[PDB]
Each structure stands twice: as structure tokens, then as C-alpha cells.
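Below is one structure, written out as C-alpha cells, with a few remarks after it.
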Amino acid sequence: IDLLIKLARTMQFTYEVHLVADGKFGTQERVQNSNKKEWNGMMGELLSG
Amino acid sequence: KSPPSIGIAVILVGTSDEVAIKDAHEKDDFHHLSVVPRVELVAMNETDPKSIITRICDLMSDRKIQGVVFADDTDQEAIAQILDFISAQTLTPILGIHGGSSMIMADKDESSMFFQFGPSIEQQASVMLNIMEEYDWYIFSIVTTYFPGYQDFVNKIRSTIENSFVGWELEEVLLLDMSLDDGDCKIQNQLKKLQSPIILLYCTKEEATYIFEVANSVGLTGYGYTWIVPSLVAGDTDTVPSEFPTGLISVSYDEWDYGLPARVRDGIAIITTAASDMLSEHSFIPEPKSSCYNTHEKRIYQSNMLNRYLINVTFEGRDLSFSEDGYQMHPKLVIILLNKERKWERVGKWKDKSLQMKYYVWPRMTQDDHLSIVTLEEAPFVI
Amino acid sequence: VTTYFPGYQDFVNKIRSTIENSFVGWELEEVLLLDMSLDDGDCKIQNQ
Amino acid sequence: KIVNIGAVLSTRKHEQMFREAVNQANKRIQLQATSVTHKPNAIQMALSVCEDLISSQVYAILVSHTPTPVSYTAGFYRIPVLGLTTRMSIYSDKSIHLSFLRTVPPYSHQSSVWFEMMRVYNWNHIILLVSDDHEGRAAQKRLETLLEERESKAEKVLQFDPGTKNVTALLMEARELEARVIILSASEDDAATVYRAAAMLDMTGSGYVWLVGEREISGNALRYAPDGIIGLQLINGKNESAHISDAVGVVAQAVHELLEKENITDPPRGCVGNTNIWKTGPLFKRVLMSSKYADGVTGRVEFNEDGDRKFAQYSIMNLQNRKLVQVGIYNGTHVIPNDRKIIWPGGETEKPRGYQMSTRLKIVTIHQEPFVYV
Ligand SMILES: *[C@@H]1O[C@H](CO)[C@@H](O[C@@H]2O[C@H](CO)[C@@H](O[C@@H]3O[C@H](CO[C@H]4O[C@H](CO)[C@@H](O)[C@H](O[C@H]5O[C@H](CO)[C@@H](O)[C@H](O)[C@@H]5O)[C@@H]4O)[C@@H](O)[C@H](O[C@H]4O[C@H](CO)[C@@H](O)[C@H](O)[C@@H]4O)[C@@H]3O)[C@H](O)[C@H]2NC(C)=O)[C@H](O)[C@H]1NC(C)=O
Ligand SMILES: *[C@@H]1O[C@H](CO)[C@@H](O[C@@H]2O[C@H](CO)[C@@H](O[C@@H]3O[C@H](CO[C@H]4O[C@H](CO)[C@@H](O)[C@H](O)[C@@H]4O)[C@@H](O)[C@H](O)[C@@H]3O)[C@H](O)[C@H]2NC(C)=O)[C@H](O)[C@H]1NC(C)=O
Ligand SMILES: C[C@@H]([C@H](O)c1ccc(O)cc1)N1CCC(Cc2ccccc2)CC1
Ligand SMILES: *[C@@H]1O[C@H](CO)[C@@H](O)[C@H](O)[C@H]1NC(C)=O
Ligand SMILES: *[C@@H]1O[C@H](CO)[C@@H](O)[C@H](O)[C@H]1NC(C)=O
Ligand SMILES: *[C@@H]1O[C@H](CO)[C@@H](O)[C@H](O)[C@H]1NC(C)=O
Ligand SMILES: *[C@@H]1O[C@H](CO)[C@@H](O)[C@H](O)[C@H]1NC(C)=O
Ligand SMILES: [W+6]
Ligand SMILES: [W+6]
Ligand SMILES: [W+6]
Ligand SMILES: [W+6]
């Protein structure tokens, strides 16, 4: 958090901090059908925009 | 006026018992349906595009063919593809119940109403993997051609492997191109890149002969190499090419327990049950096109609604339903093995997601490279 | 890579024994022998 | 020694053109021209293929603008088909169309130009919009291929159901992304729907770049297409006569090369009772795929691994004051800007920068014991 404050101090940008929708970090896993590689976790939210 | 009669054309190609077929399709009179089938058997010699298209279109021009039950004695998947095309253009329910018409066709037309009495490529592949589990054949390679469904096959194998704690070893995946010639010895090299003792070959029978020939030229048909193939590779168990290796495991339909008249009767039952379920849910049935020359004008008048009733048929306590892609949901499968007598022998059975093999240990030739070793449980040496 | 042209054994052995008796990290990955007395319609040479 | 070539063409005039091209090939074994016009439907078309063309033992079949029944029917025997004007990507799938070549590139190859255009303008961050059908997915796969042949990345890929008239959701999905460069693949009527929504969503003004293909600047799609759009047109792409001429030259060359070999069998004649493939089919096909004709009326004719025309040239076109203006050409590997200046969709005439960084960056974190207390 303090590091994010430092980054906001150096580079001026507004931030909207939020937690992960799940409880994991970011690991790739198979889809429910058709076998599609999909990341779950923080990266799952980062890749989905 | 009177219970409406739907026109179901039963097409038989080659040597077939029309008597036994008609005696098993007219005897069991069905009154549990809101419609009664008007079965009309038709014979046909040739299985070329023009002959099939002409025969079917004339069969729809003469009588009101609401459904078409198709059967042949050959091993031509092109039959099934042609039937799918006809079923797509005319929006006519077609059921490939036997022969090449029963050979699975992946990625059918969007408006196709062509269903086949056979297991899906994914399902066959799954059965193959189950066989590899039953005899602990964890290390294997896959060889497929450009035939429609190779992608679904390989992807099914991969999807089944990844989500498993079993030590699978997929060494090589070959994509043999049969569209061109093989004078540059590309296929020979690809096959020469095979190291696995178990090879899963996916292609047509005609292609399978060539691939097995080249593999024999390289040295992959002898002992120490076990080939496993789907249904469209073996096909007719009474017709075995010389190029086919002895010890070739294959997943086929239970033709012994599932006879041809039973197949015809089941198909007719499917079309009829679908028509009945449609006439009791929307009180109408799509008018049979009496011409293949005006299927471009009355296209906005023709519908693709019978599918949702064709995909879901329960008959005589048996679930003869299909899938969206056009394959049987719960097919009775049989695992056959090519013996030294160059004949197909049933060595396994697959039913209701259950695999029952004939032998516990797979009968391999006791060569001078195979030994029987005994061990005693002793930690930590033998845990 | 050699053919059956006389000398090829002298050559391969000269290499092998120069290598063997050296404190240098030589690495001989492959030694091919090509039969130029037969046609090359089976693409053997190509695969070598 | 008589090698028949077939063709399904638009008119008797083009038939006479085919005939004259074949006659010229003979002038420059002797060929004879045999042709018909398109049938009203696919079944009649297949039957026509058998009774009129394959009945004369054609080594190959030229097809102009739904070649599908002809590809299926001829492919049954492995008789090669040469598409003269079809650009649909579905004909590039060897699984479905086993022996199909074409003298024009598929729509999706326009992506290569798009890629070169990104090089031509240093667009490192892009949004891709494709229709959720075969052609759209083909274009997506192809561009992702070009982007992951050199680390380049797609900021997002959006897909829409064909025939959907309100695409506002998708475009709002594209507003939230940073990248202001937008690539589109869609049919005419869908191009129209996206252009309309886009404008109503004010995405056609300053800051936004729109890069598109040929279908998205054709016919009705032009009627509502925003100004400053960049698009492509296949050069000679609509001259059926030229492509007939070139196809006939290539096929004649291929026939003669094929007949320079040994153990050549003839193709099947009638359909009735013949269910085996033409044994020399795959080899004849190999010959076409690897044919080379340097002095072609439409430029240099060669085929790639899918049997698609390679080294095609495209006009790079810009819509200026509702008029289509040529701003450049795509050759084989390089973009060439002409003296006519590009007018972009937006403010001024300077090339925009598709990298507008948002001031609000949604930072995400996870509850960890020593670093992030919640
Ligand atoms: C073209 O595209 C634009 C998009 O840019 C369309 O504008 C969009 O229209 C939709 C539909 O009207 C707007 O709705 C969102 O819709 C959802 C879900 O429900 C709506 O549909 C239900 C059926 O699926 C229906 O039952 C709903 O009606 C009940 O509930 C509402 C209250 O939600 C009540 O008022 C009704 O009486 C019904 O009891 C409803 O019609 C909805 O949940 C969304 O709501 C939340 O967020 C919005 C802010 O975004 C907020 O205002 C709401 O109060 C709610 O908290 C929301 O309404 C959508 O907003 C439109 N989008 C835009 C950008 O305007 C346009 O209609 C299309 N036109 C054409 C011609 O195609
Ligand atoms: C279609 O039009 C194109 C114009 O945009 C043509 O491309 C041009 O082709 C010419 C002729 O070869 C090139 O000029 C030469 O380029 C070479 C290569 O050096 C450059 O590229 C290498 C990598 O390959 C790179 O390392 C260098 O830094 C250079 O960038 C030079 O060696 C020569 O001296 C000479 O300059 C043009 O560079 C090239 N333009 C572009 C933009 O690529 C194309 O040839 C035309 N096609 C046909 C069929 O005529
Ligand atoms: C394309 C091949 C096939 O898919 C295939 C065969 C071998 C392969 O290695 C790979 C693919 N087909 C296409 C359709 C043909 C049937 C047909 C003809 C006319 C109308 C409708 C349908 C029959 C052969
Ligand atoms: C072809 O069909 C006709 C009747 O339809 C039959 O008389 C003939 O015997 C058939 N051909 C063969 C080879 O059996
Ligand atoms: C299939 O038929 C059964 C018979 O009752 C019905 O319950 C089921 O809903 C049907 N399935 C679908 C998908 O309609
Ligand atoms: C083909 O059409 C184009 C027009 O776009 C032009 O080259 C000419 O009219 C035609 N070429 C030939 C050689 O006939
Ligand atoms: C071509 O050669 C092959 C032998 O490899 C065989 O089919 C036959 O000898 C020749 N074919 C014909 C049709 O004569
Ligand atoms: W002369
Ligand atoms: W002369
Ligand atoms: W002469
Ligand atoms: W002469």
C-alpha cells in the first residue's frame, strides 16, 4: 500500500484499490468446456480488463 | 382425416435382407405415437454423389419423404458427408445407420439434420484412453490426418490428459497431409519420428492402408508397437486390408448385438417419435419438399425445428437420442482386435460409461524381449 | 558425413583418435555413412 | 491426349473468354474448353458438376462468384478447384475443402497489411473487433499469429453475434480499454451496424483510428461509413476475365508439367458407379500448388500452403469527404504511401497515438500477512 503511495507520488495517477474476486493469486487453468486456457486470480482480472 | 402418415424412405445399398428388415419394421405396430410411419424401402446400387442426390431427390419428388433412413455396406465416409449435404440443403432428416454413412463426420452443416448411429470422435478417443488405462499404456503418440475431427480428437486426448493425476506421456503428434502426394518422403519421416510403443491413428480406412503401409516400411507394424484406431478406420469387419497390422486394436459398433433390421427399426422409430413429439407440441409437421430444384425459393418457408425432437428419442426403454454435433449420446461400443488370422475378434465392450475387457493382461507375443519379474514388498526398496 | 569412398575409415578413425587423446571439449554428434552405390529413391540419404 | 478444363462462370461472355484463354494456352496434347454457368441451387449445382463437367473428364475446375458444392463434388474425386473470385476463409480449410485453390487471397490475409500498417505507424496497442463467425475467427487467429511472431500484443478481442443490430455493449467494452486504434472484421451489414453504433457512441472523432478490410468499405457499408477510415481493395480483384486468363495459363502449365511425368491416369468420367478418387489428383494438385507464372496479367501468381494466392497487392484507400481516395499500396511485404495525404477520422492531419493512458488505474491486491493488511 505504502509502495503504491510512493508510485502515486512519483508518477501522478489516481488509483482505485480493490481485492481479488477469489482468494488465489494468479494461476492458469482449463475451462469448463472446449478446453480453453484461462487464468484465474488477480491475473484473471488483469487479463480480463 | 385419419392418423397422418409420414414418409420414411429406407435406403439399402448392397447385399441386405429386405425381408427380415421389413418384417421387423412392420410387425411392431406403434400406437403410442401421435403419428404413424409409412415405411417405403428403396434399393440403390452406386454410392456416388450424383446417384445418391438423384435417388434421394427423386424419392422426395415421387412420394412425400419426411424422413430418410440410410444404410450401406461400404466404408465411404463420403457417403455420410453427401447425406449431410443433402440433409442441409433440403432440410430433410437423414439417418446414417450403417456402413460409411454411419462413419462419424465432425463439424456438420449448421442447418444439417443428419444424425449417425455411431460414437463421437471425442468419445471414441476417451474409450481408447480408458483401454490405455486398463493395461497401463501411459506412454503413447498420436497420428492424425487432415480428416475432419482430428482437432477434436487430439484436443480431447490433451484435455483428458491435463486434468488427470495419471503419468501420461504424449511424445509425438503427427499431422499427415493426404491432400498432396508423398514423393518427398515427408510422411515416411514424420512416422520415423515416432518413438512411442502405442500409436493412436486417426484417418480414413483408405488413408489407414497407406499409413500402415508406410509405417510397415519404416518398422512400426511389428511387435512392440500397438496401434489403436477409431471406427471409420476398421469399418467393415468382414473386409480387412493386408496392410493392416496384426494386433490392431479398434473401437467399433456392436454389429452383432445391434442388427441391421434393428437399426432400420430404430431409425424409423426416431423419425416417427420426433414427428409425433412435434405434432403434439406445435401441432404441425414441415411439408416434404417435392423438388430439389426449388429449395432456394421456399427456403424461408422451410424450418429446422425437427432437430430438437430428433436429438431426443426414447424408444422401447432404450435412449436412442443424439447430440447437437450429430452423434449418438449413449452408444453400445465394442473393442475388437485384429488377430494373426487377419480377422476381427471382440476383446472388449463399452457400455454406459463402463469398460469391460475380455482379458486382464493384454495377450502379447512372448518374444525374447519380454520377461516376467517377481518382487516382494519391502520398504523402502519395494513399497 | 562420409561415403564409401576409400579412406573414409582412415578419416573417421583419425578424427576419433585425435579427439580421444585430447584435453579439449570435442563432441562428435554423428557419423553418417552414405551408400552411393544404390539409387536414392527410398530417401535414405535425405533422412540421414 | 485431350485434357479437358472445366469452369463455372457468370455469363456466356465469360464462357467465351474462358474458351479463348484456353485456345491461347494451346497456341502458346491439346486442351479443349468445357464450361457451364451457375445453377440456381447447390444440389442442381453438384449435379451440373457431374453431368456437364466431370462427365468430360476435367483435370480441374475454375470457379467464379458459393463454390462450396463444386469443391465438395470435385473433391470427392480429388479433382482440383481454382476459385477465381471467392475470398471466404472457409475454403482454406484442407479438412473441408481438400483440393481447392484460388487466384485471390482470403479476406483474413488483409491482417498482414494491418500488421504492416501497425509497423507503418508504430501502433503497439490495439483493439480487435471481429464477427463471431468463421471469417472473423480466422482474422483473429491470423492477426494474433502476426502479433505473436514478434511479441506484439492484442489489448482486447471483441466478438459479436452476426445480425446483431445493437453493438453498444461491445463498443462500451472497447471504450474502457486504453488503446484507441480499432481494427474491424465484419460483413457489409455488420460493418454498417458497427459504424452506426460507433458514431452514435462518438468513437469516430479525434483520437480514434479505424482500420478495416474490403467488406467493411463495400456497398451499403459505405453509405454509413465514417470519414477518415482506412480500408483495402484487392487490385484486379473483381476482373473475372483477367483471373480466368491467368487461371487458364496456370492450369495449362500445370497440365503440361503433370504430363511431363509417368504413370498418369485419366480422371473419372461419369459419376454413376464411380466411387474411387482420381489417383493422379493429389499429384496434379501438388503441381498447381507449386506452379509459377511470372508474366501474369494480374501480377505474379503463386500459391501458399493453403492454396491461397500469395504476394497479392492491395490498394490502401481512405474515405475523404465521403469519397474513396487511394492513399497507398501494399506490395508483397512493404507499405508504400503515395503523394496523396491521409486524412484521419479525427482532428488535424497528424497521425494519432493509440496509447492514451488513463489517469485512473484500478490497482488490485490480495490480503497477505506481512504486506497487505485488510
Ligand atoms: C441499444 O443499446 C443501448 C445500450 O447502449 C440500450 O440501452 C440499454 O437498454 C437496456 C434495456 O432497457 C438498459 O437496461 C439495463 O437493463 C438491465 C436488465 O433489465 C431490463 O431488462 C429486463 C429484461 O431482461 C427487464 O425486466 C427490466 O425491467 C425491470 O426492472 C427495471 C429496473 O431495473 C424496472 O424499471 C422495470 O419496470 C422492470 O420492472 C429492464 O427493463 C438493468 O438491470 C439495468 O440496470 C441498472 O443500472 C442502470 C444504470 O446502467 C440503472 O439506471 C438501473 O436503475 C439499474 O440499477 C439497466 O436498466 C440499459 O441501461 C440501456 N443502456 C444504455 C447505455 O442506455 C438501448 O435500449 C438499445 N436500443 C435499441 C433500439 O436497440
Ligand atoms: C514493393 O514496394 C516496396 C516498397 O515499400 C519494396 O520494398 C523495398 O524493396 C527495396 C529493394 O530491395 C528495398 O531497398 C533495399 O533494401 C535492402 C534491405 O535493407 C533494408 O531491409 C533490411 C532487412 O531486410 C534491413 O536490415 C535494413 O536496415 C534495410 O531497412 C537494402 O540492402 C538495399 O540497399 C536497398 O535499400 C527497400 O528497403 C524496400 N522497402 C521496404 C519498406 O521494405 C518491394 O521490393 C516492392 N516489391 C516488388 C515485388 O517490387
Ligand atoms: C473434403 C472431403 C473430406 O472432408 C475429406 C476427405 C479426406 C481427407 O483426408 C480430408 C477430408 N470430402 C468433401 C465433401 C465430399 C462429399 C460431398 C460432395 C458433394 C456435395 C456434398 C458432399 C466428400 C469428400
Ligand atoms: C443394379 O440395380 C439393378 C436394379 O436396380 C439390378 O438389376 C442390378 O443387378 C444391380 N447391379 C448389380 C451389379 O447387382
Ligand atoms: C427430452 O425428452 C424428455 C422426455 O420427457 C424431456 O423430459 C426432456 O426435457 C427432453 N429434453 C430436452 C432438451 O428437451
Ligand atoms: C480488368 O479490370 C481492370 C479494372 O479494374 C483493368 O485492369 C481492366 O479493365 C481489365 N484488364 C484486362 C487485362 O482486361
Ligand atoms: C503406377 O505404378 C504403381 C506401382 O508403384 C502401380 O499402380 C502401377 O504399376 C502403375 N499404375 C498404372 C495405372 O499403371
Ligand atoms: W496446331
Ligand atoms: W502447331
Ligand atoms: W500442333
Ligand atoms: W497438329
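Residues 30-394, 401-418, in that order, are what chain B shows, numbered as in Swiss-Prot.
Technique stated in the header: X-ray crystallography, 4.0 Å.
Heads up, the Cβ atoms here are built off N, Cα and C, so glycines get one too.
In the three-state DSSP assignment, the secondary structure recorded for B:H60 (mutagenesis position) is coil. Here Swiss-Prot describes B:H60 to A as a published mutagenesis experiment; the accompanying note says: Normal zinc binding.
Around B:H127 (mutagenesis position), the same-chain residues at least 6 positions away in sequence with a Cβ under 8 Å from its Cβ are B:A100, B:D101, B:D102, B:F146, B:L289, B:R292. Classification of B:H127 (mutagenesis position) by DSSP places it within a strand. Annotation of the mutagenesis experiment B:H127 to A in Swiss-Prot: Reduced zinc binding.
A sphere of 10 angstroms centred on the C-beta of B:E284 (Zn(2+) binding site) encloses 17 other C-beta atoms. Under the DSSP three-state reduction, B:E284 (Zn(2+) binding site) is assigned to coil, being neither helix nor strand. Residues or ranges marked as Zn(2+) binding site by Swiss-Prot on the basis of experimental evidence: B:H127, B:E284.
Quoted from Swiss-Prot, the note attached to the mutagenesis of B:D283 to A states: Slightly reduced zinc binding. Packing around B:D283 (mutagenesis position) is summarised by its Cβ count: 16 other Cβ atoms lie within 10 angstroms of its Cβ, all protein chains included.
Neighbour list (B:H311 (mutagenesis position), Cβ cut-off 8 Å, at least 6 residues apart, same chain): B:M334. Swiss-Prot lists B:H311 to A among its mutagenesis entries, and the accompanying note reads: Normal zinc binding.
Looking at Swiss-Prot, the entry for mutagenesis of B:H359 to A says: Normal zinc binding. Secondary structure from DSSP puts B:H359 (mutagenesis position) in coil.
In this structure, B:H60 is the one among the mutagenesis positions B:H60, B:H359 with the smallest number of other Cβ atoms inside 10 Å of its Cβ. Here the C-alpha separation of B:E284 (Zn(2+) binding site) and B:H359 (mutagenesis position) works out to 15 Å. The two recorded residues, B:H60 (mutagenesis position) and B:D283 (mutagenesis position), show a Cα separation of 29 Å. Look at B:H311 (mutagenesis position): DSSP puts it in coil.
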